[PDB]
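Visitor: Handing you this structure, nothing more for now.
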Amino acid sequence: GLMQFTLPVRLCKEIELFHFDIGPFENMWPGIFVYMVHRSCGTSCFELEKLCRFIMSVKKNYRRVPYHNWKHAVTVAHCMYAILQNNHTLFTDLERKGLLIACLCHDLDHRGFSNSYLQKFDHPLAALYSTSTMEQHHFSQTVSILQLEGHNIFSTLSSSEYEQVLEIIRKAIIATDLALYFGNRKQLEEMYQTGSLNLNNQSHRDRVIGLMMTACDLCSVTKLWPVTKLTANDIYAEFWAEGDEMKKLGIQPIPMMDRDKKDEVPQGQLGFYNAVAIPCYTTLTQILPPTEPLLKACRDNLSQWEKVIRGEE
Ligand SMILES: O=C(N[C@@H]1CCN(c2ccc(Cl)cn2)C1)c1nc(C2CC2)ccc1Nc1cncnc1
Ligand SMILES: [Mg+2]
Ligand SMILES: [Zn+2]
């Protein structure tokens, strides 16, 4: 109860910032996550013995892949931490609880392959879940760990609140299917621009949480250039491996997943910042102004990718 977590001064300061990198010391990441839950939610939110055990079962069920790994799970929870800390009054006690756990669980048991590849490969998960194939798997894994013994971190909630929080987490994890981002933002854009957006509307709240999850999921594009640059290597490591597996199915992959088409990556990143990233943080800033630093950082990396094409690096 009186056992606070405390980080070194540089991390204690820098972890409040949006562009925070959790660093290469894996054994610190669980403590970083418990510090964030304590500040963002409260020392009373979770039983420390259960949370710690929950955290370590989740870690175990992430795989050793270049990008969609344990570090990504924690990085995505940090972004969600920063948003909730800068938007202090807007979110309920169950949301702040649900959302940090949703972020940590969002990519449980990821194999480094897109939904497309599972469909074309005719993976068993594709027959079980026809859309948002991995995301439904991710949520299924989350429920599996919650139900392990001594892992029910929500055991103080009423039966009804417990159902609410698992509904928050399900929708939250499904929203990280990028296929669903495009329509979600467009609907939020119109609701803002016609001025009919309404945070008391539960249908509206879900969409906003959906956008927050995309924002957090893509947050490697909102770091200082060196972190974003080096994370781009890990993502394409996964992309190029999948392309190889596409070729093995007798399918020429899209250039994004073809390693013989590295030259085209800089231009591919512009399209992505223009088509996906900037629109995502713009709309998010419009609905939550104190998230503006995610937009600024995103623009800074977009500018850096233009410099790459101009041969200045
Ligand atoms: O870039 C991403 N998608 C782009 C789509 C088009 N792109 C493309 C097109 C043509 C060529 Cl020839 C090369 N590439 C790539 C990306 N996607 C995801 C989720 C799987 C959806 C997450 C992060 C991402 N970027 C990222 C950048 N930096 C640090 N971390 C992640
Ligand atoms: Mg995912
Ligand atoms: Zn993810």
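Shown for chain A, in order and in Swiss-Prot numbering: 724-1036.
Any Cβ shown, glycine's included, is placed from N, Cα and C.
Quick paste from Swiss-Prot:
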ACT_SITE  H791  active site, proton donor
BINDING   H791, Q992  3',5'-cyclic GMP binding site
BINDING   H795, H829, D830, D940  divalent metal cation 1 binding site
MUTAGEN   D830 to N  Reduces activity 1000-fold
MUTAGEN   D830 to A  Loss of activity and of zinc binding
BINDING   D830  divalent metal cation 2 binding site
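What does the local environment look like for each feature on the list?
Guide: According to its DSSP assignment, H791 (active site, proton donor) is coil.
In the three-state DSSP scheme, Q992 (3',5'-cyclic GMP binding site) falls into the helix class. Every protein chain shown contributes to the tally, and the Cβ of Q992 (3',5'-cyclic GMP binding site) ends up with 22 other Cβ atoms within 10 Å.
In the three-state DSSP reading, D940 (divalent metal cation 1 binding site) counts as helix.
Reduced to three states, the DSSP call for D830 (mutagenesis position) is coil.
Around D830 (mutagenesis position), the C-beta neighbours below 8 angstroms that are at least 6 residues distant in the chain are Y785, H791, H795, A796, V799, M857, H861, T899.
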Visitor: Which binding-site residues of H795, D940, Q992 contact ligand 2 in the sense of C-beta under 6 Å?
Guide: none
Visitor: Do me a favour and check the Cα-Cα span between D940 (divalent metal cation 1 binding site) and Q992 (3',5'-cyclic GMP binding site); whole Å is fine.
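Guide: Cα-Cα distance, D940 (divalent metal cation 1 binding site) to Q992 (3',5'-cyclic GMP binding site): 16 Å.
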Visitor: Work out how many Å separate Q992 (3',5'-cyclic GMP binding site) and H829 (divalent metal cation 1 binding site) at their Cα atoms, rounded off.
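Guide: The separation of the Cα atoms works out to 24 Å.
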Visitor: By a simple count, how many Cβ atoms lie within 10 Å of the Cβ of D940 (divalent metal cation 1 binding site), its own Cβ left out?
Guide: 22
Visitor: May I ask which residues of the same chain, at least 6 positions away in sequence, place their Cβ under 8 angstroms from the Cβ of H829 (divalent metal cation 1 binding site)?
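Guide: Once residues fewer than 6 apart are set aside, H829 (divalent metal cation 1 binding site) is near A796, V799, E858, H861, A895, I896, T899, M936, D940.
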